[PDB]
Structure formats: C-alpha cells, structure tokens
Amino acid sequence: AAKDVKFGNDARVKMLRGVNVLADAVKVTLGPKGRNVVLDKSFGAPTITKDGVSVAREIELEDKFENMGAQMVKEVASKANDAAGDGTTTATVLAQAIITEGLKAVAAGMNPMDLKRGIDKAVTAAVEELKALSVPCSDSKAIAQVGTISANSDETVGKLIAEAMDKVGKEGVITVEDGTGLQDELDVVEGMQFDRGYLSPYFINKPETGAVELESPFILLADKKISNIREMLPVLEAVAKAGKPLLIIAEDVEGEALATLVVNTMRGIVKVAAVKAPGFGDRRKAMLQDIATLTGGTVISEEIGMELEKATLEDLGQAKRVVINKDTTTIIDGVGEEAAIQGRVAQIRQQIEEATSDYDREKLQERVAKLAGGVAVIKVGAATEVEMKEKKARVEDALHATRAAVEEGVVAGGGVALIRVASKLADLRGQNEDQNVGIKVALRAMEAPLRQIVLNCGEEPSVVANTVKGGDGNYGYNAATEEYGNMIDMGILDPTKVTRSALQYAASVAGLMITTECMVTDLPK
Amino acid sequence: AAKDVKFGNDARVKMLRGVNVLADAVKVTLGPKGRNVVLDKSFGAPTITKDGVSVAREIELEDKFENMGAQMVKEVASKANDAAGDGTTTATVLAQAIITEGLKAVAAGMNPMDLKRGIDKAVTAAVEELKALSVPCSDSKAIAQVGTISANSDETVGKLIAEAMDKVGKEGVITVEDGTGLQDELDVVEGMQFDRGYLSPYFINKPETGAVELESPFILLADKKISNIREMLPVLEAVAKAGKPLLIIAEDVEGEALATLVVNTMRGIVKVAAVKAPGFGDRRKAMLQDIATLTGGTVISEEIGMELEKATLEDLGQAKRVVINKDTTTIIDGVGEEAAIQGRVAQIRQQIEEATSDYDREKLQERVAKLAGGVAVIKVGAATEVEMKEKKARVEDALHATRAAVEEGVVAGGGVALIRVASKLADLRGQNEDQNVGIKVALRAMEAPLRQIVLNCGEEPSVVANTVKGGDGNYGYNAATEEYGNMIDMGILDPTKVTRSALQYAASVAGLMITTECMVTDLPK
Amino acid sequence: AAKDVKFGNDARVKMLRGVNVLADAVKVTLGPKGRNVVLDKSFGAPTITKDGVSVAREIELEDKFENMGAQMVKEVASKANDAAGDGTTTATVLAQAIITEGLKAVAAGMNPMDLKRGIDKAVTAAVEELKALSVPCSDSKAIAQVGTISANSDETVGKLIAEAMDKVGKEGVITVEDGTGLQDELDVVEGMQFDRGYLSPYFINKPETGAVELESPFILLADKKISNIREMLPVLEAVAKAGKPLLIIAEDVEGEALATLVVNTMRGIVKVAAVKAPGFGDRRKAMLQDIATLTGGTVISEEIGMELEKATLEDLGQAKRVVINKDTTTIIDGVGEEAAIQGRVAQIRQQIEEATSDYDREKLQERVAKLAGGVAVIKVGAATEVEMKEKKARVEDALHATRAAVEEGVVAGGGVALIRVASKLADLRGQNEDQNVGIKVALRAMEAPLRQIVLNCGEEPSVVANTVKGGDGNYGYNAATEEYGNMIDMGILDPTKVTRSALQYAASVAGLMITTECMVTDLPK
Ligand SMILES: Nc1ncnc2c1ncn2[C@@H]1O[C@H](COP(=O)(O)OP(=O)(O)OP(O)(O)=S)[C@@H](O)[C@H]1O
Ligand SMILES: Nc1ncnc2c1ncn2[C@@H]1O[C@H](COP(=O)(O)OP(=O)(O)OP(O)(O)=S)[C@@H](O)[C@H]1O
Ligand SMILES: Nc1ncnc2c1ncn2[C@@H]1O[C@H](COP(=O)(O)OP(=O)(O)OP(O)(O)=S)[C@@H](O)[C@H]1O
C-alpha cells in the first residue's frame, strides 16, 4: 500500500521519542529497588511485574515511526537476553543513553559515520577491558555464591547447582524438573543437547516459559525435507492411537507442513512439535545415528530408500521427557540400550583417533562429550505447588546466571564494572574530533546503569556515581542496604558475559540508529 | 470594576506559578558565572544585565494571580535590597525554595500555621547561628579586602574606603563624587545625614541611580505643614530668579502640594525636591536648628510667628551639594559659618551632660556625632568619563558592602554560610510533626543559593553541595576558578548582614504566603 | 504592561530566527558582486541599495523575540561601523556564523560559559595574529592606492588625500566640502576638533549624512549647565535678528533645554544645535579658552560671575563652517585673530615645558597639536551637481578607509586575512573539550566572509575556500575578475582596524548571546 517516508532530522527525533518511551517504561524496573509497573490484561485484573522483559514485550506505540524505533531497541534487547540470559534492562538503558547522546551530537552537526566508528572503538576497548577485569568463577564456592545471589539469596539452590556442575562437568547439560519429595533430588542420566529452535512459536504449550514439555514422547528421525502431509499420516494415526505426544526432527519442514501441524495442535487431537535437524551433512547424519542409538529410533532417509509412510511405532524412538527451548533441544533418557550407547561412543572415539582435520576432530570430540556426559536432573523439593513453581523458576534463572558466569567470568555488579572500565578508558582518543566525541558519548553512557539504579533507590544519582568513580577496585554502592563497600565482599556479582553482551548489543543498535535517515512505513490508517 | 475570587489550592498554585516565573528570571543571574539576561527597550536595542534587581524590576505577568504572587516576592526582595544593599537574588532564590517546598507540603494536608511556626523557629535559630559564625571586620585590612572584592577585585577603591573610614570614623558618613584629576582625591568637610526619603519618586533627576543630586541648592527650613501653594510662591519666584535648584524640608507635604511640585519639576522651570523633616517633636526642632546652623538658614515656624510667604533669599540656607537617597539625605559643606557649628556642638554637649533619660542622651550623643564628624567625600580619578561612571558605581556598591560588613560582620561567601548553618541546625526539632516538616523545609531551602551558583557554573549542583557539606569550617566551592578551598583565603566574602536580611525576609514572605487562601483580584479585562 | 517571559532553548531558537533573518538580509549585499536589495519607501518608488548599513537599518521583525535578537546584532554591527567606519556586513556575517554554530553546540548540552571562554580566547589570539599580519601603510604610495580602491578605483581622490595628509600630518584632521572650480583644490586653515556628539538626533538637518553644516555661524561658549530657557532667550532673540544658525557648546544640556531646542528647530525660526563640552575639569576650561581664542568668543562661567542672559553678539564666537558628526565636532577658520592663536599655542607650549605629569603633558601635547595643525579642507571639483554629491561621498568614505588603515595597518582583503589567521591558529587548544569546541567554532566562523563573497559571485564557496586555504601568504580569490592571485598585487585591501573591530564585535555579541536564557518582553498586542 501507500507508504509514508520520512528522512532527515525528523526521522531521528521520531526514533528518539519511540526509544525514550520504551526505555523509560523498561528502565523504571532496574535493580533491586526497581519500581513496580502494571501491564493491562484483556480479561481480569492487570498483572504487576518488575521484570523488564515483560514490559518490553508489552510495548508498541501508536505512531509508526516511534513504534519502529521502539521495536528496534526491543529486538536488540531481546537478542541480548537470548545471548546471556539476563541484563535486558541494562542493555536497554545503555542503548537509550548512547542513542540519546549520539543523536544529540548528530543534530549538533557532526558526522554520523565517525561517531559510529568512535563508539565502536570505545566499546571494543571496553569489552577487552571487561575481559581484563574478569574474575574466574571455576571454584565451586563462587559457583554456589552466584547461584545463591541469583536466586534471591537461597543457599540450597546454589549447593544443588554446584553439585550438579561437579557431577556432570563445567560445560555439561543441566535441567530442572519437579520432585515428589520435600527433599531436593539430583540424578544423572544419558541424554542429549543440540542447539536448534522450534519451527513456529505456536508449538509452545506453556507460553510463560517459552518451551514445551513432552512426557514419554516418541521421537521421529528424518533426514528428508518434509514435502507432503501424506508422508506422516500413518505415524499421526499411530500416535493418536497411542495417546502420547510426539516430536519430529527433520532436515527441514515446509510451510504447508507448518500450517498443518499448527492446525493439528490447536485441534488438540495430536500434540506434535518439530525442530530443525542438528549439524550439517555427513555429521548431521552421524548425530542422527547417535540419536537413534539414544532413543532406539531409526533414521529415515531417501538415500537409504526408506520412506516416512512405512514407519511403525517400533521404528520410532522414545525418551521419558523432552524439552524444547527457543534455540536449543534436550532429550532425557533415550530408551535405547546403554550398551549400544557405549559402543557408539567407542566408535566415535576411534573416529577421533583416526581424525586428521582439526575442526572435524573438534566435532567428534564434542560429539563423544555430549554422548557420554549425558544430562543432569535437579528435581526441586518442598511442600506446596506454588513454591514448586517459584523455586523451579529460581533454579532456572540461577542456572542461567551461573553458567553465564562459568563461560566467561564474573565482575563486580551493580553497574560498577562499567564505571571502572569507563574510568580506565578515559584517555582513549580516535582519529579526529568526531570520533573523540563518539568515544566520550560511549564512556559517559556506560555510567547509565549505576545512575539509573541509584535513581530507582531514590538517592541522588550524581553524588553516588561521583563517589563510586572516586573509589577504585570494586568499591561500589549497595542498592539493597544503601551502603557503600566492596561489592564482591557483599556478594553483588553478575557475569562478565551478560554485561559484555548488553554493552555490545547496545552499542550495535546505537550505531545502527545513528546512521539512519529514511523511514519507510505504512500510511497511518 | 467587579472582582473575582480564587481561594483554596488553586490560589496557591497560581501563586506558585507566578513566583516560579519571577524566581527563574532573577535566579538565572546569580553568582559570578551568572548567565546574561536581555530585557525590553521600547526604543532602541535591548539592554542586557546580570544584575537581578534590573530583572525583577521588569517582571510582571499577564494572569492577575501569578502577577501578584510575583509582585509579593519582588517587593520582599526589594525590601531586602534596601535593608543591606545587596543579596536580592539570594533572597529571591531562598524565597522560591521555601515557598515551593512549603506549598508542596501544604498540598500534603499539613497545617499551614504549624509549617510557618516551624520555618520561623528554624530561621531564628539560623540567624543566631549566623551571628555565631560572624567574623568581625573591624581591622582596616579586612575593610580593604571587602572593598576590593566588592568592586570586581579593585584594590585602589578598597584603599580609598579604608582611609575614608579611618578618617571619618567607623559609623561616619561617606559620599562619592566625580574627581577632576586622574589621581584619586579625599577630603572631609562638615555635613549632615538623616534618614528620610523623597515624598514622590518623580523627583529623581537620575532614575538610573534613584537619588537627587543638586549642585549648589538652596535649602528652606519649615517646621509646620505645607498647606497651600500660596505659602511658597515668593520662594519659587526667588529661586527662579536665582536660576538654581531648591530643596524643601518641612513637617509634611500634602498631596496637592507634592502634585504641584511634580508639575513644576516636569515643567523644568524650578528644580525642587521634597523630603520629610527628620526626628520628632522638640528634638525635631533642635535638629532643624542644627541644619539652620549648618546651612546658615533660619527655621520657619508658625508657633514662633514666622511664615513661609515672607521668605527672603538671605533667610534661605545653602549647601555646596545635596543628595537625596531613596530613604536618606546628605548635605555636604553647609555654607553656614563653622564658628556657629562648634558653638552648637558645645551647646548640645552641655545638653548631653545634663541629660538624664538614656533615650534623650543617646539622641543628643548621635546629634553631636553627626554635627562634629561631618561627611567625608571621596572623588574618583581617571582619564575618561565612561570609567568615571563605572568606577563611581564600583565605589558605591563597594562602600555599601563594606558598611554592611562593618555593621554586623562578615562570613564565608558563595552560599556556604547558610550551608554550614543548616548543617549545624540538623538536630533542631519542633513541637509536632508539621513543625518539624517546616523546619526541614527551611533547612533544605538554605542550600538553594550554593546549588544555584553551581548550576550556573554548569557543574552538577548535587555533587558540589555534598562535597561542601562534607567539609567543615569555611571549606567551600569557588565559582570563578571552579576549585574548592577555604573561602576566606580566596577572599570570597559577603557581609553577615546581607545574608541575615535575605534569609529573614525570604522566610517572612514564604511563611506569609504559605498561610494565604483568598486571592481577591479584578476580572481579566 | 504585562510582559511575557521565555527562557531556555526556546529563547535561543527565537533569537536565532531573528538574527538569521537580519543576517540573510544584510549578507546578500556583501562583496563587489553584492546582489541588490530593494527596500520599501512609504511614498514613491522603492529605494535599491547594495549598502549593508542602509539595508540593515530597516529590518525589525513582527515577532518581539526575533525582533530584539535582530536588534542586538544590528546594534553591535552599527557599533563596529562606528569604530572603523566600515566592516558592517562582515561583522554581521561573522556574528551570524558564530551565533549559529555556538547555539548549535549549546543545544548539544555543552556549557555556554566555557564556549564563550573558548571563543574569546580564539578571537584574542586571532586579533594579535592580525596585528602580526599587518603591513604598515605609512608610505604615500599605499595611501593613494587604498584611497583609490576605496573610492571605486579613482586615482584623483587618492592623490588628493595623500597630498592633504602630507600637508597637515599623518594624525591630522581632514574635511571635504564642495568647490566652485572644476579643478580639485586643497587648502589648510586654522581649525579645531574634539570628540563629542550631538545631544539629540533630531538636530540632524541632512539625515542621509548624519551631521549638520552651519554656514558662517555664531557659537555660544558656556561653562555651566543650561538650567533654564530664560538664559538662552536673549541670545535666541539676537540670533533670530541675525538670521543665522547657532551652535551651543556647553557643559551639559538638560531634558527641558533640548526639548525646547528641538521644538525651536522644528519651528525653523532658529536653527540651533547643541553639543556636550569636551575634556574635563581644568583641562575642559583650558580647551574652552582655546575655542574662545579660535572663534573670538568668551568663556561664560558662573564661577567667574558671568551669566548667559547678559550675552551680546560681540561676545559670541564665529566660524565660517561647522560640522557636527555623530561623535565628533569640527570648526573651520575661527574668526579669532591668528596672533592670539599663536600666543595661546606658545602659552600651552610653556605649560608643556613646566609639565611633570605624563598624562597632563600628553593632553597639552594634543592640545597644541590640534591648535597649531589646523584642518585640511579638500573641495571636490567637477562639472555637474550629481557628480559633486557622488564624488564627495566617495572622498568621505575613502578618507575613512585611508585613516583607518593609517591608524593600525592594512592586510590582504577579500576575507583572506581572516582565513590565514584561522589557518595559523589551527593548533590552539583550551582547558577542556567545551573550550576546544568554542575555539573551533570561532575559527570555522572566520571563513564566513570569504564563503559569502564567493557565494554572491555564484561560484562554489567551499571549493574556493579550500583553494585559498591551500595557498599561503596573501594568495586569494578575486571576486571582481573571478581569478585567483596575490591580493596586494591586485590592490584590493582591507584595513587591519576594520577587520579587527568587526571580528572583535562579532565575537563579543556572540558570547553575550550564547549565555542568554531569559527573554522578558511586552505581551504581543
Ligand atoms: N543489591 C544490589 N545492589 C546493587 N546492584 C544490584 C544488587 N542486586 C543486583 N544488582 C544489579 O542490578 C542489575 C539487575 O538488572 P536487571 O536487568 O534490572 O535485573 P536482572 O537480574 O538483570 O534481570 P533482567 O535483566 O531484568 S530479565 C544487575 O546489574 C545486578 O548486578
Ligand atoms: N568567586 C565567587 N565564588 C562563589 N560565590 C561567589 C563568588 N563571588 C561572589 N559570590 C557569591 O555570589 C553572590 C553574589 O552574586 P549575586 O548575589 O547574584 O549578585 P550581587 O553582587 O550580590 O548583587 P545582587 O544581584 O543585587 S544579589 C553572593 O552570595 C556572593 O557571596
Ligand atoms: N575586488 C574584490 N574582490 C574580493 N573581495 C573584495 C573586492 N573588493 C572588495 N572586497 C571585499 O569586500 C568587503 C567589503 O564589503 P562590501 O560590502 O563589498 O563593500 P563595503 O561596503 O566597503 O564593506 P562592508 O559593507 O563594510 S562589509 C571586504 O571584505 C573587501 O576585502
């Protein structure tokens, strides 16, 4: 249809208004003293949250240009949430600060490209500075501490995650379930994990989590693109007879198959999920064979000559539980015999031994690692079901934070790590005046998180930020107790990975938005 | 015309809007880094001043309610300006802070009368605390220093005023005139000073100063009322023949009389000024006799039998120069023979000896003091007339500040005196929660001057105020150099009298405005 | 009346709009290729002018805020025109450039006071750099060259001015009149000159010139203020009987006195103009005695005992021509006997010999210099009266330019002197980022004159400016012939004084306007 275009400073001010609205709405809820925010609900009373993810999710503006600006910031913030699992509102606050200052400078008659270059130089120097400031978190004591502080200062969950990490490994697979008894339960069973996402969001049976849970499902092993709906009618009839859910791996699934599966899921006669095949090519087939060994299934491939129509329930694999993430998959206790698993592990081990290519050897090594280590199961334990759900959520977010800290490290939280990095990089200079201005914009924008936290606490942000900058090391402000002190000693810690990802993505979106003129959008109607 | 009434919270918000407009307008120009403000000139280019008095002079609003709120704040600020000769902007800033906080608290359902009581208690404690902090300025060194810093750091004027104060005395009289040569000149001649103001503003021959300078004027002495214009027609004919200015001292001037004098001055045929007689009763007659001795005139009184109609030029007194301040007068070098002057001084001295009442004795003592000390005169010396004017203005404001410091004392400037007083009174408590809230409002409003100065400098006012409060003694912020340090060492000083008067008057207007409801005003037409 | 106040960024943008309108209107006419600007005339055909002073004299905006911003820029530009006799639109262009860039930077959150400090540092460095670049113009050849260039490339006027300034002196006084003969003639006669201006603009009888010519007038020498009209009644009757315009030289003129004189001049019965007395004190009295010797008049002083009423026509002084410039006076061929003039010169010479004070000795030197050198008189010669007027104007403006060049020097014109100065100061830095940016704004604003000239020529301004910057010395762009080359070789030159004054005044107004917030003005009615 007809499209209204807007280029020049008016496009920038529209984008600024949109990001200002979104950033205010989501930054009000930053820190431990985060002020509540109320989201309208269609039916019933409104929900009340301090989680910035929900606030961002429920933001879109009436004006088209402001809405697109807000949507850009929202998308990059959600990307940051996906990368590290936390620091969404920190990313949005950093983005708002950098964009506000950068667009102000651009309106001040400066070159957008040089500003973006200066900001990029500043942020990469800041990233390597964070890596310098990073403190390793390999010891189980710090693992327990970070798990504790992530889960609202609960030592039991920190202990549980520490034991699970020791049991499986540093880079192992950890999952959380519900336990019958009041006592917490831990057990390690042969499982699976590969990074692939669901084909359509509609497969999510629990939207509040964004995943699926399929108790004792059949898993279908396919190496051929899903072309026609006629290929999986016999298996659909079989699973309808079984009255037990189903999951599908495939090289790809075409749009008509997506529509058919969505229709079947809303119908509810069969609950089926589908996910992209892992790996690529010959190794995709190798790990499909690994999954066949796990679940007792069989790979169905056109090259072999097998067809999906002639598939029996025995040919299908099974597990006792499967969970799909937005961009990951996990299978727990494939029914396949463990002796066959050991044989396959040995076979891939000799494949590693004969391997000469370094990267192929890396794929084989990670394959044997994921095929031997398996998965961990941490069944939460308490009395009532409401506390089952809340403690399960606490375990989930603590696990995310702890693994993020393990991957890269852990730095002084409360926004003090960025303050220290900015103070360290005070002497950085670019190739001209505009790059210098961009670098200074980045440096003064990295102080946004601490200032916003202090403002939420109600104290004067300028005074607290100046005092924190005056100090050195990890000396910082405690929002909870409103007392200064070494942040590590008082246990306020966040992963290096989350802060790095939030900073990098905020810088990326700010650079992208600074150098934008044209705004093509639908005519308001 | 009809009159509409607005009472309740709407009256308060209208008042707050008006005082906010006036306070912004005048406070932008506070301190050494005061931002310029440009004003209206109907004919010609606009004028620019950093002098807050000029800004407040030109502020009146469209809406009647806001206009009268601004007029009240302007009136009390000008009263402060008249009391101590400085601190108008400080007074307005304090008034705005106290009024804003007090009305915000009154909107919170607190009792206005208790808030006023708390503010009054806080300001009385503050005034006695200032008197505690006050440093004497008796030595001529501090006199020179304060004169120097008052006159844009000019040591010559400080030296001049130091010598003048040494010569004429601590509480003597000092005047400033234009000198002939480039060298500064000083002389002392028998004179006069009594506290009375002009009857109408229209007599001001130089509106930019507010005084009435008269070169070689004839002073006429009258003791009774000015009833009819027929009484001084021969006087007007004689002075017109003389072609020289005239001044009239009388018990009082009627409305018709001052109307005709204004008309004649507008005509320009006779340059006549009117001022009320000094003293009271038989003491008034005694000082009129003193003035007769000073100027060689003769007191005209109906009780004696003499009349104003039978006035001859010989009976008229004369002086070399007379200046009529808004609320003071000064006669310099009375033509009257000095022999009679010391005769009268001796006579009033023997009157002092026989005096029994302490009040009459004090009046006689001050009479002999003014009759013997006379008036010192300081003539400014330079090459050009523009520097004549500017240096004369510098000497005027410098001697105003110096006498203000001499009367009471001198405290650390830059708004740090009020900061220290507020920090000292942090433990002051009232009789009930509302009084305590009022006291805290006053104390937190005492930090307005320093905060505004820092904001004008462009720095973060919160950080600087916190740093200054953290320090003790006279540690403070230097606006000019933007460096901390002992204010007295860097010479930033202001009289205790000006700060005390500004604080007291701001508190008075704020209390009187907090407890107001009914805004009776004319309809907008 | 009620005055509305506007403060913050809205005040600045309104001022920017006003100065933009004025600057466009007046800068369109800059340079030899200045595009015509046709004003409006109430009666008759419109006037068409490329003269910046003429066009800028009329722009006043309908909106109050824009109007006063334009009035400020117009006032400072007219001050620049008064200082050096030229450089109006150059000053306005510089002011517009600095204002635009400075307010653009202030909108970028930067500290206005630091910006003003940086601009002031840049402009003072630029001024001393101009003084470094200055070339002396003492040789008569360059004097004739600059006179020729100023007067639309006329060699005769250059020859005349060079001859006259050789005859009288380098720092003499030169006047232009009309001559009967077609041949140009020059003669020097005893005269007088002192820097004082008319009391009322209404005294101007030829508004297009700004002064009043008096043919064979009487001059009334007075020492006191003219208190009453009755003092000047007998002399007014005498001069009315004489049927000749009168001059009044006196210590001061009152408001009533000048109102009466304006009324009398509008009546036309007496053509009287009044001017404030020169010098000060005893120096004033001495130079009035000199004037008495020059004109054969007599000093009237109350201290001596003489009065203005008892003034006879014999007591009056005489001359044969008098011109009252806006801030200068000049009388030609005082009737006073030359022997008395020589005696007075000798007397002041012995006063010089006995003088010990340096400044009084300088005053006596300048007194004898003006009393002995006299005045140069150059009467223009041609056929018709239209060319009388145009060549007289050419001689006047060429004389202004030549004397301005003589006072200070002469640098390469075409706006290239400012370009070279800016290129020389590229490494100048302030005390922080804000001052650096202010300095850069000042430097990049000094390329505005050349860019505007080139844009008026129709070429690409950036290309020509870059080419000129690439060159060194006086290499530049010739607007008239379109070709590059050494400026001094082509002869087009600008006095150092005019460029320095325009730059300084533009910087002063820009600093004064950058630090402005509040805009109090009459409510639009
Ligand atoms: N007691 C504390 N004092 C100061 N800062 C704290 C404290 N506890 C946590 N923080 C910091 O507050 C920030 C929390 O960021 P938020 O994004 O508001 O919450 P979150 O835990 O990151 O979950 P998200 O990102 O909103 S989904 C992190 O930078 C923490 O390091
Ligand atoms: N160098 C300085 N640093 C800090 N404060 C200063 C400095 N010089 C003066 N002050 C303070 O600033 C105030 C003087 O500025 P203003 O009060 O705005 O003007 P003023 O000279 O007092 O006359 P006004 O405008 O009629 S009040 C006083 O409170 C001084 O103590
Ligand atoms: N032939 C020329 N080529 C280039 N620049 C020239 C030339 N003649 C004069 N100029 C410049 O033009 C400016 C003078 O402005 P003009 O408006 O053209 O004339 P003007 O009225 O004498 O000067 P103004 O109005 O005070 S700026 C100066 O900067 C001169 O150096």
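Shown for chain B, in order and in Swiss-Prot numbering: 2-526.
So how was this one determined? The header says electron microscopy, 3.3 Å.
Placed from the backbone N, Cα and C atoms, the Cβ positions cover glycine too.
If you look up Swiss-Prot, you'll see B:30-33, B:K51, B:87-91, B:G415, B:479-481, B:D495 marked as ATP binding site. Under its mutagenesis annotations, Swiss-Prot gives B:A2 to S the following note: Complex stability is significantly decreased; when associated with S-76, same residues as in M.tuberculosis. Under its mutagenesis annotations, Swiss-Prot gives B:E76 to S the following note: Complex stability is significantly decreased; when associated with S-2, same residues as in M.tuberculosis. Here the residue is the original one, while Swiss-Prot reports the published mutagenesis B:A109 to C with the comment Forms inter-ring disulfide bonds. Prevents ring separation and leads to the formation of high amounts of symmetric GroEL:GroES2 complexes. Among the mutagenesis entries in Swiss-Prot is B:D398 to A, noted as: Can bind ATP with normal affinity, but is defective in ATPase activity. Binds non-native rhodanese, but cannot release the protein. Experimental mutagenesis at this site is recorded by Swiss-Prot as B:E461 to K, annotated: Temperature-sensitive lethal mutant. At nonpermissive temperature, the rate of general translation is reduced and a defined group of cytoplasmic proteins are translated but fail to reach native form.
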Original post:
C-alpha of B:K51 (ATP binding site) to C-alpha of B:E461 (mutagenesis position): distance in Å?
Top reply: 22
Original post:
In Å, rounded, how far does the Cα of B:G32 (ATP binding site) sit from the Cα of B:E461 (mutagenesis position)?
Top reply: 15
Subject >> Nearest of the recorded positions (B:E76, B:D398, B:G415, B:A480, B:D495) to B:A109 (mutagenesis position) - Cα to Cα >> reply: B:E76
Subject >> Residue among recorded positions B:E76, B:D398, B:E461, B:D495 with least C-beta crowding, 10 angstrom cut-off >> reply: B:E76
Original post:
Hey, does DSSP put B:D398 (mutagenesis position) in a helix, a strand, or just coil?
Top reply: helix
**OP:** Report, in whole Å, the straight Cα-to-Cα distance of B:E76 (mutagenesis position) from B:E461 (mutagenesis position).
**Re:** 31
Subject >> Distance from B:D398 (mutagenesis position) back to B:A480 (ATP binding site), taken between C-alpha atoms, in Å >> reply: 21
Subject >> Three-state secondary structure, which DSSP defines for B:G32 (ATP binding site) >> reply: coil
Original post:
Which ones, of the recorded positions B:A2, B:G32, B:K51, B:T90, B:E461, B:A480, are Cβ-proximal to chain A (under 8 Å)?
Top reply: B:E461
**OP:** Give the residue from the binding-site residues B:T30, B:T90 that has the most other Cβ atoms within 10 Å of its Cβ, counting over every protein chain displayed.
**Re:** B:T90
Subject >> For B:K51 (ATP binding site), the number of other Cβ atoms found within 10 Å of its own Cβ >> reply: 18
Original post:
Hey, of the recorded positions listed (B:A109, B:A480), which one tops the CB count within 10 A?
Top reply: B:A480
**OP:** Give the residue from the binding-site residues B:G32, B:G88, B:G415 that has the most other Cβ atoms within 10 Å of its Cβ, counting over every protein chain displayed.
**Re:** B:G88
**OP:** Would you kindly give the Cα-Cα distance separating B:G415 (ATP binding site) and B:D398 (mutagenesis position), rounded to the nearest Å?
**Re:** 18
Original post:
Out of B:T30, B:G88, B:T90, B:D495, the binding-site residues in the record, which is closest to B:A2 (mutagenesis position) when you go by Cα distance?
Top reply: B:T90
Subject >> Whole-number Å value for how far B:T90 (ATP binding site) lies from B:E76 (mutagenesis position) (Cα to Cα) >> reply: 12
Original post:
For the recorded positions B:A2, B:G32, B:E76, B:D495, which residues place their CB under 6 A from an atom of ligand 2?
Top reply: B:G32, B:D495
Original post:
Per DSSP, B:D495 (ATP binding site) is which: helix, strand or coil?
Top reply: strand
